[PDB]
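Got a structure for you, written out below as structure tokens; questions coming shortly.
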Amino acid sequence: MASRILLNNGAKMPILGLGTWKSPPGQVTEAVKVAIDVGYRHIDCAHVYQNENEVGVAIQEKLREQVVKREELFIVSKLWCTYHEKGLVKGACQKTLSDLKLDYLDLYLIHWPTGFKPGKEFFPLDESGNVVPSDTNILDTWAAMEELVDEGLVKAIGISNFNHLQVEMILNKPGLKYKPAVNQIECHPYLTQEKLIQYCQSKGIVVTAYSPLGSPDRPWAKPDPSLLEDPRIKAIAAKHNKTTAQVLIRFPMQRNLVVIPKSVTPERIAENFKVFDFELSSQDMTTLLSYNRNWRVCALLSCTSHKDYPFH
Ligand SMILES: NC(=O)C1=CN([C@@H]2O[C@H](COP(=O)(O)OP(=O)(O)OC[C@H]3O[C@@H](n4cnc5c(N)ncnc54)[C@H](OP(=O)(O)O)[C@@H]3O)[C@@H](O)[C@H]2O)C=CC1
Ligand SMILES: O=C(O)COc1cc(F)ccc1C(=S)NCc1ccc(Br)cc1F
């Protein structure tokens, strides 16, 4: 299968990237180095993950080694919720750039639609545990993202965890200058996202599937459904002489999605890349879709009253 998808900014995005949430800072430099050595050309990052400096060390070393050229990499990061303010967006982007050892990002996303009170804390709470909102809306935040394109800091801008109506808000913005290139959302067989995907794809927005393996290392896991252990998925894998993870990665690829599995295990980083030499049948695809149960890895009770919280 073709390795890249065309975005609505004219650039091409690798359909398979390496996730970095939860990758320990003492492991992620090697993980990214290994990933680039074995063929990854897309790394998914975020300031809130607290490991961009270490991701950047890997990127810079592989550029310096001339393993890759900068033009061949596709580096994604995300604006955290406490930086939804006109006067904070550029500096947030620049901190990410400085940490990643880059002079531009290929794609910069609004990480969540909700803005929070600025300050040192990533989740400022009131004394009853509710997140403290910012008054700044997604349209004004989008305008600030557009400025980053116009300043050369980012080649593409997009959104993440935006629901149907929030995507529509963005698309209907008065004076919209750049459409979102991508909406990055949770997507896997237990949360198949058909409705949001069809909306987004119909508008030309590329969808990236996060937590494609069901985020088994998520910190709030309970002893919960498990994609990797689901014998029905294991059976499809066995039929194709592939691992369950490889099936879970190939699945979104055949839906015209980008997918960003995370690993810090070198053998798995390599395993997860070996997904371009087999095809799931239409029956396999429909069977995997049938496992939907509307189950989310990423949700957060403290944020559910924010006006712009995306999920119900
Ligand atoms: N925009 C957003 O709001 C969000 C974005 N994301 C992005 O998506 C990425 C992927 O999602 P994430 O939630 O991390 O979870 P994933 O679904 O990618 O699962 C990661 C887990 O699966 C394990 N694993 C990886 N490969 C294999 C394999 N071949 N066999 C068995 N186990 C395997 C990893 O273990 P190990 O590392 O020990 O090998 C880790 O515990 C994130 O890292 C982040 O970049 C995720 C959530 C939210
Ligand atoms: O968010 C990620 O990329 C991965 O997850 C995280 C990664 C981090 F580095 C810190 C917190 C999260 C959490 S708790 N994320 C869920 C979450 C955050 C904000 C809102 Br609005 C809703 C929500 F569901």
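We number chain A the way Swiss-Prot does; in order, the residues shown are 1-223, 225-313.
Header lists the method as X-ray crystallography, 0.8 Å.
Cβ coordinates are placed from backbone N, Cα and C, and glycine is handled just like the others.
Positions annotated as active site, proton donor by Swiss-Prot, on the basis of experimental evidence: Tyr49. For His111, the entry in Swiss-Prot reads substrate binding site. Quoted from Swiss-Prot for the published mutagenesis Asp44 to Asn: Reduced glyceraldehyde oxidoreductase activity. Quoted from Swiss-Prot, the note on the mutagenesis of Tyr49 to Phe is: Complete loss of glyceraldehyde oxidoreductase activity. Record note (Swiss-Prot), mutagenesis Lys78 to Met: Reduced glyceraldehyde oxidoreductase activity. The unchanged residue is displayed. One mutagenesis experiment named in Swiss-Prot is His111 to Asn, and its note says Reduced glyceraldehyde oxidoreductase activity.
Give me the lay of the land around each of these features.
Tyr49 (mutagenesis position) falls within a helical segment according to DSSP. Sequence-distant contacts of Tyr49 (mutagenesis position), defined by Cβ-Cβ distance under 8 angstroms and a gap of at least six in the same chain, are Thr20, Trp21, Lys22, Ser23.
A C-beta separation below 8 Å, combined with a sequence spacing of at least six in one chain, links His111 (mutagenesis position) to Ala46, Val48, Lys78, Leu79, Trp80, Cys81, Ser160, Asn161.
If you take the C-beta of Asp44 (mutagenesis position) and look for same-chain residues 6 or more apart in sequence within under 8 angstroms, you find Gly17, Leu18, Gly19, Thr20, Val76, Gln184, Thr208, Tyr210, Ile261. When secondary structure is read from DSSP and collapsed to three states, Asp44 (mutagenesis position) falls in the strand class.
Around the Cβ of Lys78 (mutagenesis position), 26 further Cβ atoms fall within 10 Å across all displayed protein chains.
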Where does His111 (mutagenesis position) sit in the DSSP three-state scheme?
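Where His111 (mutagenesis position) sits, the three-state DSSP reduction gives coil.
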